[PDB]
Amino acid sequence: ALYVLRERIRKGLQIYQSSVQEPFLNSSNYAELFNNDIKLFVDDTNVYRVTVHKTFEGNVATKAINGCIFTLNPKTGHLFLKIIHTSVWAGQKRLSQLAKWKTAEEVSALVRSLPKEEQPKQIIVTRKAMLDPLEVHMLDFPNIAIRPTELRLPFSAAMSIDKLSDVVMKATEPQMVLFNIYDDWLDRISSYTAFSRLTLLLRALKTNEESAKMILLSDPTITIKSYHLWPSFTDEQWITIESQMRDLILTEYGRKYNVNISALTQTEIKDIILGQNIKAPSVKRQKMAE
Amino acid sequence: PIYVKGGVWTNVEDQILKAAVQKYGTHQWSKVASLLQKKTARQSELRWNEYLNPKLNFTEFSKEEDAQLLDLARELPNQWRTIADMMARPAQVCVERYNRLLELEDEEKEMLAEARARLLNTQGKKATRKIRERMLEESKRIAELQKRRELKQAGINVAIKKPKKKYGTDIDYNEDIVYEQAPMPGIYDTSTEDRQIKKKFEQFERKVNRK
Amino acid sequence: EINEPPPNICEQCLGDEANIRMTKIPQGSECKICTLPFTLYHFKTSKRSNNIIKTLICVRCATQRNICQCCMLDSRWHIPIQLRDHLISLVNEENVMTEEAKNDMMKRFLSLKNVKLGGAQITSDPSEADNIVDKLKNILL
Amino acid sequence: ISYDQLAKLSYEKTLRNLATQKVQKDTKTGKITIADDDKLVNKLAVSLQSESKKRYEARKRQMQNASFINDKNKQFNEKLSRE
Amino acid sequence: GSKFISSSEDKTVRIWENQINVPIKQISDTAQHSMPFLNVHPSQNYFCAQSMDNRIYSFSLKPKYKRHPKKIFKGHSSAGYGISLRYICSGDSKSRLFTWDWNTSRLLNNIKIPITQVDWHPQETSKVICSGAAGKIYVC
Amino acid sequence: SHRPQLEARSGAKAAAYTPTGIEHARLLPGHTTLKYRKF
Amino acid sequence: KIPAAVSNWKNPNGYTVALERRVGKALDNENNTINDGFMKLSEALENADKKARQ
Amino acid sequence: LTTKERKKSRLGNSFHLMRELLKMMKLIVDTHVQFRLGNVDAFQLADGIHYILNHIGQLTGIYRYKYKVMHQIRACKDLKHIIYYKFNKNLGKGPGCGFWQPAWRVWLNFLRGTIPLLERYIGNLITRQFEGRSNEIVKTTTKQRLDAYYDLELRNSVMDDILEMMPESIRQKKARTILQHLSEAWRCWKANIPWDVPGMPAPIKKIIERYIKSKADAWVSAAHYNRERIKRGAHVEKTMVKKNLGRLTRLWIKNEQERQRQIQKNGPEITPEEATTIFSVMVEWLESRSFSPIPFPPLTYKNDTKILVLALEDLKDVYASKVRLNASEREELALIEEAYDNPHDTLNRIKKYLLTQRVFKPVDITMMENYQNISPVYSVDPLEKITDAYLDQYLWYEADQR
Amino acid sequence: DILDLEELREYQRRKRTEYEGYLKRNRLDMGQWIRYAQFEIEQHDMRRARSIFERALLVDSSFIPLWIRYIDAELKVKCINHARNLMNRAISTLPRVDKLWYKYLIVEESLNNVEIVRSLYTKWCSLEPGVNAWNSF
RNA sequence: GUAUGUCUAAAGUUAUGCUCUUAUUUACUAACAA
Ligand SMILES: O=P(O)(O)O[C@H]1[C@H](OP(=O)(O)O)[C@@H](OP(=O)(O)O)[C@H](OP(=O)(O)O)[C@@H](OP(=O)(O)O)[C@H]1OP(=O)(O)O
Ligand SMILES: [Zn+2]
Ligand SMILES: [Zn+2]
């Protein structure tokens, strides 16, 4: 708490020495994300979603929709997500900041609920801006380390998965409805493998939803299992699908970035995540090493 | 794309400027400039002053006028604004004459549409908002009536809610007479007339009820 | 303003004592008709009578209706104002009402006017009152 | 033409519109009951309505006759042009 | 079955998905609406609706975001109702029913006898029901 | 919209208005006594 | 009979109006008494210059 | 608090002052209670009371509401300073002095002073709570609304006069034309453009001319008064000073162009003989010097580019500091940039302009406000400005060289 | 549109509120007064119309057209004595305007109360009016 | 983000040339993201 205070004051005086003890999750340390160690992963991107509708005056009026708290565990694949009922916005105004607060609040509550063993050690956050209030609501318990990811992971597009979005719309109240973000994959292979596939999928979605869905529903014979979020494929067709997705990502890169052809290996890997930034000194480090 | 203003006066543009001038007058050059997506305020005003204003003239000079001009040149050396004034002409034209003597559409249509739209829209936001509220209010009223009428048809008589009175001494004018300033006391007798008018009134009410 | 008009209280109301001692609070209430300050007068009818009688309405209002200021009854006949207006409407005429405007601003305005209402014009001049009475009597038979 | 003349001249006119085709006082009440022909008052009422109606329709025609932007401006430029 | 529409007293119409509870589209403001009915439109693009101001509208319901009316059905002093099959037939407040060519917005004006709730016998090609006030149902 | 002054707030209404009975600052009694001339 | 006042400054209602009725004055003509002296001056200069030159 | 609620709850200087006095009282009474409630010794009480009186400022923001209480506070402070140093001659430092008398006296006299003030203030307050506030509000003139009131009075007067004049007994709507006419006239006067509307009757034109002269007189004199005031260095509104600057500028321009008119209307001030004499003198001078004149600059120069670079640099000096720039400024910058890009071409352009261009874009002006003497700031249109620069630089180089 | 009674009452109220409001700002816009009075006439409530006219009159007596309008309104409902009384009152107020007198005269003529028109004419002439009055007489 | 302004907050007043499909612009707006 006192460190937070000093850091807060320091921010107030714009003298913040950018010095961290633990390095960020860059594309190199991505491997050492998980290491027989209980973790949790957080995204606050789709907490405050809005219906843009016209008014009588003619100007835009933003209205809140139900959202989520993307709360994933890469080992078990247990995606918690407390579905944000619009009722919680109805209380207050200045909702972009309040989104962060409710997020961190909810996360904190969740952590409190779980036991000292299952209290996750290193909590990773997508939005580095949403770290700031989390630090505050994580002051309940000091052992839970925070990890500001250098590598941006696509979890805005995570909520544009069919069944997820469905469930979000369905939500009538302050409720959470957890899922296993990958089930069959765990059964077949280790968690990391599953996560790579997932990462690819979410990535593709982020580039383009229509393309993603098309890829998923290219074959209509395949069927998405009642529990599972994803369509259960055989591993070779699965492989093919993955490849296709990758091509989609690369295609997107080619379109926007205009330099997806002459990529180095590590660099290419970074590009897939879209996380390893050019200015990020971690990347320079890994590169330097090789 | 944002950029630095200038260029050349396309005839459509000129016409637009003229229209603006008619509208806003010769001293609000900012607004007129705004109306033209290409041309500046200063540019516009200059143009109006120099070329576009109808109380200038571009008719050729008579021999006497030529004499006056060249004499002025001889006497006032190249103070051409002064010279122009003396002539009663715009200066550039005068200079040119003196010299003589000595020897895309989509964009344009966009600004047009916008222009005409503006010029035919001559009210501050307060006005627009007010009329909007008026029509909305009217709509609301008719909807309310439809409910009330519907209920009447249905057999439930609902009296229309009063306007939620803004202040303690706010008036409903149907309650009782506004500020009955009575007629001047009767010299000629008025009794029969009072009766007849009363009957007419009551009859009218009856008619309305039946209507 | 100055206490120019005197209070308009009737007899029955006031009680049969040769000398009562009443008090006047000036600017002492809004009236019961026109929401308008006036000199509130009040008195116990007897010394040991528990019920005070306070002058409900203002003097202008009283004059206007041509009534008592405590009873709200006509000062002549000691009867309800509406009733007397009905009686007057019946004899000599067909229509005599005394419409009070039920809107808080307008009532004030009306009160301000120095003009008698329907029945009040009859009952003010005693001759006319008498005439009305005899006509009423005639109507009876 | 002053409102002096225009009154008398309009007076003269409505006299041509006429040219086409008892007092009892209760002095105690002051009520001067002039009992007069109820048919003639009705003939005034209808004629006076007709006169006002004729004028009302006269504007309507002149309004429907035709360098401006809105209804008012067109007329405002017409107020300038008449000079 | 999926998309779902509901106009209101504030002169606003709302395309929704079946159960999502999130407006796909709030409609424009300066109009008024009362009765929502989808034309049995061969493509099934069209969501029609009667107004307060004597004018039934039409809306391109596929996509739900589309809402530009093509041609408006004027001339039925409205306090009531309207239904389609080629033709749209709606009744008025004052007098009588109004058949209208759905293509051109003009046809016969049949007497009612008031009230107005029109409908079509859909198993047949040409038969209407009028709903008069106080036991006066007229059939065609 | 926002308009010039033509028919002033006539103190007829202010006369018929009820008194306030507030005590303003300057109506506090200043220079109670009057002067007079020789005559 | 006063003319309807129209400004070069400020339309409240935004009525467009004719350009002649907008902009006026039309009195730059003068030119005569102003010149009496200038002739003498410029002529003087010309002659002075001539004298210097020769 | 909702903004409305907040507005409602800003209790005034009466209620707050009352609270503060009660706070004061509540303190000392509470201290007495404490003393008597067995807590503190009588010496402790005395010290407590003294502390309270000497720190009324620090214990109750009385000063906040009624700041003249600073005098009282100051007096108390002074007393403390006096008392202590007669109380602590041989005795050392510390807090344990009591002796609350003179400070207490001060506070009593302050209360005496304020009892009237609070009777009035809180009187009015509770009256408002009970009786509504007076609806015969009528506002006085003040510095803030003086002008508006003036002008309304003026137009009322003018309108009256015109109605008196006008024999038809025209409607108020026909007075709107009149007053609007007047307004335009005023503006015209401000401009120094003669207000000669054709269709008027002469008498009206006369009357309006008169009334604007009156108004004009009021204006000019006011302006003059203000500028002396500003010189003095008096309390004056930032807005007011800007207004005065504006007025004085317009006044200056009017004066100036009137002088131009004067010059035109009755010839140049210079007698032609005088001019001739001057010419003779200057001619004699250069004759004595063997001063070869500066040529029209051809393509010959080795310096040309260098010269250009100076002017551009000078121009750039304006723009290096101020990052946010106007449209004109932007244009100028662009021109400069292009000139750097295309030096020879720029030079050529300049030369062409010099050979040909004898009618230029008009020069906007403003007044920078040195509060003694407002200084005119001429703003030439950027294209000509480059020409002016280059020409200037060339002239200086040639002049000094020659 | 305006079907039932109570609804009409509401309409009347709303309209009044508009009219009243507009009068409040510009106590003098006789065009607005007379328009309002026309509205009253239209509603077929005569008393209210009369009241409006009275108020209007009070606000500005000198506007003759208002007087004329009131007069003619009175005539409209064959409330002839009221018209007559009013016209007499108008005369009393503004005798030196002619159009009022002429209005009176035509009214009486149409009425065929010829004796009264003689009598009034005698009065008007007695006040040393314009030559026009004499000639018309 | 605001001033500010509307809205809701439950008890029944006694009468018989077009439709269509789309892709693109531009503008405005947007305490929504960058
Ligand atoms: O001079 P002031 O600003 O009013 O402050 C005085 C002053 O303190 P400083 O000299 O530090 O300003 C006194 O100190 P001396 O001058 O007497 O040394 C001290 O008086 P004591 O020494 O008797 O304590 C007194 O303190 P206190 O109020 O406790 O008597 C204190 O006033 P503040 O405490 O209000 O500053
Ligand atoms: Zn009594
Ligand atoms: Zn009263």
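The numbers used for chain B are those of Swiss-Prot, and the residues that appear cover 5-107, 144-251, in sequence.
According to its header, this structure was worked out by electron microscopy, 4.2 Å.
A Cβ is built for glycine as well, from the same backbone N, Cα and C atoms used for every other residue.
Here the residue is the original one, but Swiss-Prot notes a mutagenesis experiment at this spot, B:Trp33 to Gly: No effect. Slower growth and thermosensitivity; when associated with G-84. Complete loss of function; when associated with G-52 and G-84. Complete loss of function; when associated with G-52; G-84 and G-102. Under DSSP, B:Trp33 (mutagenesis position) is assigned to a helix (H, G or I) in the three-state scheme. Residues near B:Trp33 (mutagenesis position) in space but far in sequence (CB under 8 A, at least 6 apart, same chain), listed by position: B:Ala45, B:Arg46, B:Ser48, B:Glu49.
Within its own chain, B:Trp52 (mutagenesis position) has B:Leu21, B:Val25, B:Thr30 as residues 6 or more apart in sequence whose C-beta sits under 8 angstroms from its own. According to Swiss-Prot, the mutagenesis experiment B:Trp52 to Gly carries this note: No effect. Slower growth and thermosensitivity; when associated with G-84. Complete loss of function; when associated with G-33 and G-84. Complete loss of function; when associated with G-33; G-84 and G-102.
If you draw a 10 Å sphere around the CB of B:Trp84 (mutagenesis position), it holds 20 other CB atoms from the protein chains shown. The note that Swiss-Prot attaches to the published mutagenesis B:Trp84 to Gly is: No effect. Slower growth and thermosensitivity; when associated with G-33 or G-52. Complete loss of function; when associated with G-33 and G-52 or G-52 and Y-102. Complete loss of function; when associated with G-33; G-52 and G-102.
Under its mutagenesis entries, Swiss-Prot includes B:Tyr102 to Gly with the note: No effect. Slower growth and thermosensitivity; when associated with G-52 or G-84. Complete loss of function; when associated with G-33; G-52 and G-84. B:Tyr102 (mutagenesis position) falls within a helical segment according to DSSP.
B:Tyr102 (mutagenesis position) is surrounded by 20 other CB atoms, counting those within 10 A of its CB over all protein chains shown. Looking at B:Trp84 (mutagenesis position) and B:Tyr102 (mutagenesis position), their Cα atoms lie 10 Å from each other. The DSSP secondary structure for B:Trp52 (mutagenesis position) is helix. Look at B:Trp84 (mutagenesis position): DSSP puts it in a helix. Checking the mutagenesis positions B:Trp33, B:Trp52, B:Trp84, B:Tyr102 against chain H with a Cβ-Cβ cut-off under 8 Å leaves B:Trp84, in sequence order.
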